[PDB]
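First the structure, in the form of structure tokens, and then the observations on it.
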Amino acid sequence: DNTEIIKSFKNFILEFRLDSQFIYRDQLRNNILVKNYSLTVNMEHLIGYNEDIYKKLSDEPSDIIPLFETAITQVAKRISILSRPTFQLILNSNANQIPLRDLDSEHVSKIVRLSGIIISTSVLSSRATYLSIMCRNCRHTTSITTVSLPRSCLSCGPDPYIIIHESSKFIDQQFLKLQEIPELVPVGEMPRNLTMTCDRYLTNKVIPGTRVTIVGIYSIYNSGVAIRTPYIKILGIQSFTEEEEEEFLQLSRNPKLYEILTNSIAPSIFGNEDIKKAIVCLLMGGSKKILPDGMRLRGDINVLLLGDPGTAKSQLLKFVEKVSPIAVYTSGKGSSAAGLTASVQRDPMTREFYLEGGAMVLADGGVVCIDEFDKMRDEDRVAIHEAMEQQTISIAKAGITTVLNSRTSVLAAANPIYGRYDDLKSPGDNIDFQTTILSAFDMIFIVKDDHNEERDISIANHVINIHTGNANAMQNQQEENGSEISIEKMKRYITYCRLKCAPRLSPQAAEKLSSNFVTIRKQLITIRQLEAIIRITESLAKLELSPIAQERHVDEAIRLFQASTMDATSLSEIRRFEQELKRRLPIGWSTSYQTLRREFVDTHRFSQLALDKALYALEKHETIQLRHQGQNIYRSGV
Amino acid sequence: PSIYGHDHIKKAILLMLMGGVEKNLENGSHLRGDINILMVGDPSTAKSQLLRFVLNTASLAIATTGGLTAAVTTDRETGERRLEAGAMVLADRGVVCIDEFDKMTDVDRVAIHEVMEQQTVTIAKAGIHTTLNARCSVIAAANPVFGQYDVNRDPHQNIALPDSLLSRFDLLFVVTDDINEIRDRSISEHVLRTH
Amino acid sequence: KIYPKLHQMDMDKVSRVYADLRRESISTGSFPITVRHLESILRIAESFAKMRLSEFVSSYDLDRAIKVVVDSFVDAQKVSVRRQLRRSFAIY
Amino acid sequence: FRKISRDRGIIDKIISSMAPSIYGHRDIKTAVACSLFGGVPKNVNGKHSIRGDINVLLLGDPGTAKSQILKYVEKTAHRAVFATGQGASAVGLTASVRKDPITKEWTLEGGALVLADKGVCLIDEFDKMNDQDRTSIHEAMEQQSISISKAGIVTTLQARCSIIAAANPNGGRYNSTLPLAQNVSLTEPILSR
Ligand SMILES: Nc1ncnc2c1ncn2[C@@H]1O[C@H](COP(=O)(O)OP(=O)(O)O)[C@@H](O)[C@H]1O
Ligand SMILES: Nc1ncnc2c1ncn2[C@@H]1O[C@H](COP(=O)(O)OP(=O)(O)O)[C@@H](O)[C@H]1O
Ligand SMILES: [Zn+2]
């Protein structure tokens, strides 16, 4: 009876034809030439070739997969003999995957398909696959292919046989931990973990933090009254519609795409356009590059929100966590280095120590949102230094040491000390943490909320419109007009942009960056800042899916850099204005911005740009202080 | 070759690699011959590149950063224990490369005082007492707390390391990216060619 | 059961109060008045409406809300400025 | 209920109903009543959210019943949790980690803020608690949730509760001649919540 199943497998391998070629026979022959004793069988071809064996495999694979292994081994040996070990079955499939939470007591011994993220992987273990044994009582020998030794001799007392080690074969096996995507986990629930096992050629293909697609068998094993631990026999691991592609390409073709997306980030918040665009750049992220010496340039864009409390700084992160396809949100107080980063923990199911990824490891290839960043401990910050700057995490615990990569973008909202960021002080004095952290972030935004009449009225109007419920209809109409993008559609667009394009800079953009950074350096920030700015234009080019980065991106990147980092021959004219003001204003005197305008600019002694730049520099040089939004100017020193 | 200028630092590195000559006296005294070099200034400014070149070029260069004292035991699976070698001891007749020298602990400082002065290590522990040779040259880099070096003051206030520790370095150099636009362009054109 | 809804009938009566509070907090050590404090007026007006079990936010509820928020802000200033802000917000 | 609702000026009766044995302090009683009733947690279009509960701070000199008011909110609200400043821990308030006695797996157990979900959380002597336990309340005061990352557990719990806090000024007596931002050891961020 099973001979018919073997014959059907033999036909499906040797005689099946697709694309006018014997694709399965040719691929198995190529594997034999490579000496890879494994065959990747596609389930979508198997269902199309024969439905009855597919029904048998779907309902009772318990005897089918031994038949698969032996038939593939026999056919591959026949092919090797024609051209001049047990071959492993690998299954590729595209059918609908059952959710992990939906696995139940009904899918026992059934082949299922799953998707998730790897959080922990064990070390390799050697398992027997072919044994030869000898009786100690009478030296009778035999071969054996869960397996247990015979209780009596075939020729001697109970348990007479011993294993002939030099005439046996063994195979490798690895234990894996899978869990559902946290983005698909509703709040109030810890993501469900799942144990998976792989052997031979399927081992060491994944590391913690890897997102994979699974084909395997749901089964249980004994390790609670009758709580049998479930585990998965791994069979195959894999790791947009055409109309969706056209829709997102038209969205890219939109002449107002950048502003539409800028408004689309938290439309229920007013203003904050600069930080909105910066967060857009963070969402796109930079482009990876590799040095010829093997080092990798960190392409992640890390932004520190460092403004006064109550400025919608937390709401922005909470909105990004919705938008980004891969997002992790956690508070600084409720986290730890062992939790944020990877850790080594013992698996009670297999009684072995496992390397387990952390929160930032889970955010690999995505964005992590952290709040109250100023309130975490310094050791956690030291680990985050490595995570940000080297994209790696170093672990030295118990008696084992390892290094694990983490390509995680970090968006940190930090509260400046003394509550309110005093403008009289350098940013270092308004901060309580390691100074080198300022050298880690690419940009910082010290947002201010100075009281104003008309701007507050407009903000109040927006908030009353939101609470009235009119905002819902307004957003719906804007989406219908194409001026606002749906959050799900925005996430789909972001994923498509991330997966497809990877731009590179142009010589025109580089030369302006070099000139502007030279001017900034001469005025004064390190060389690292110029290379960090490249991430912004790469991110913008990724947003536009342009083949190369462009200077028209560099303009907005420079504007954001100026409005972020500088929050706290024309130079000769500026310094001449400084000298003329030092002569005009004795120490301790007071004046107003409009008075200076009328007396120096309306008289054309100096230009208005020179006025603004000189006032800015003198305020940084502790010479003068600006008060009451420019209505009062006081010379604080020489 | 990756650093433009800094001829004196390169000369000092070459002389340190060459080293002096040790002597012995009829009274049993011994004279130090090796040379040490210390680097100070802004962190990213050329200290990492020079240290990388020194570590890759020297045949017996050992990298260190904040078990170097070689006075700690590692235990076997059966329970018995054995000492593990330290970098300062392994680098005998070699060179020691230190990065983030400011971040090293006080125990490391009090241990390295004797290493730099008498070229030896005096181990005194519970049930273990021995003396080991530490005839190694030392090159280290340190950075100020503020990140920006105050060129008007000595490292005794910019980094605030003990004067006794600093005096054990034969040569000291301070580098900081004082920007000259044409010279920075000339040196960074090579970097731009890699982008 | 009760979830009162809002209407924009009294947008000015809240916006001008918010502007007044922000103006009076521009140069004195006082509460960190921000948008979050603006939302307090709306939420406490909703709470006042939810006492009547009314389905809509009325003008009277907003009046009492503005009274409570403005009185809370004023009663925390220093003595010399308190007697001036007593008269500066006599409208409310 | 509908018979009661039609009375003219019902708001004043409700306000006078809070803690009747406490004389005066009407400006505090109104805030207590408003926090008890709360507002509307408008999850505008889903993609945006606003906290629906009112947060109240009772700051004043000793002998002003800043504490016994909380002993009325605890006895009036449907679900109330009471804690003292120095008798609380950051782990204890937010969430604690446990190992399951059956499966030996890392598990999480909710703290006081998780217990007070859809309720009210009370913190007495809010000024005298250590800075870290005070910091643990930051996310709960606006996000109405607890975010944690411990022993590999990464999750967020619902903490939809209002916070009523009582505190004493610096030195134990309020200096009327000095601003509020100087009479307390707290900071503008915390006050903004
Ligand atoms: N421009 C704005 N538009 C709309 N709402 C705003 C704006 N700025 C602040 N808010 C309000 O402020 C709240 C967010 O404050 P948040 O940033 O969490 O405070 P903190 O800075 O102390 O964390 C939100 O409820 C939001 O409604
Ligand atoms: N306004 C008031 N009316 C009536 N009794 C009061 C009032 N204020 C305080 N008390 C009495 O004084 C005591 C104050 O207790 P407590 O709340 O601990 O004071 P506080 O918290 O203000 O230091 C209460 O037992 C209460 O009986
Ligand atoms: Zn036998």
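Counting begins at 1 with the first residue displayed.
Determined via electron microscopy, 3.7 Å.
Here the Cβ of each residue, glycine as well, is placed from N, Cα and C on the backbone.
Listed in Swiss-Prot for this protein:
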{"type": "BINDING", "residues": "A:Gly307, A:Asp308, A:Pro309, A:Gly310, A:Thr311, A:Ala312, A:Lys313, A:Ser314", "note": "ATP binding site"}
{"type": "MUTAGEN", "residues": "A:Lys313 to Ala (Swiss-Prot position 422)", "note": "Loss of MCM2-7 complex helicase activity"}
Interface-proximal recorded positions, chain D, C-beta separation under 8 A, candidates A:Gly307, A:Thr311, A:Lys313: none
Three-class DSSP secondary structure - A:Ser314 (ATP binding site): helix
Cβ neighbours within the same chain of A:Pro309 (ATP binding site) - under 8 Å, at least six residues apart: A:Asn415, A:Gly419
Among A:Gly307, A:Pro309, A:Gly310, A:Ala312, the binding-site residues whose C-beta sits under 6 Å from ligand 2: none
Near chain C - the binding-site residues A:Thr311, A:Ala312, A:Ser314, filtered by Cβ distance under 8 Å: A:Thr311, A:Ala312
Neighbourhood of ligand 1 - binding-site residues from A:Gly307, A:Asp308, A:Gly310, A:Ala312 with Cβ under 6 Å: A:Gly310, A:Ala312
Nonlocal neighbours by CB distance (under 8 Å) for A:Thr311 (ATP binding site), same chain, sequence gap 6 or more: A:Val447, A:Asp449
Chain-internal residues near A:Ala312 (ATP binding site), provided their CB is under 8 angstroms and they sit 6+ positions away: A:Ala266, A:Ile269, A:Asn272
For A:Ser314 (ATP binding site), the number of other Cβ atoms found within 10 Å of its own Cβ: 19
DSSP three-state assignment (helix, strand or coil) for A:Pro309 (ATP binding site): coil
Same-chain residues at least 6 apart in sequence whose Cβ lies under 8 Å from A:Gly310 (ATP binding site): A:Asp449
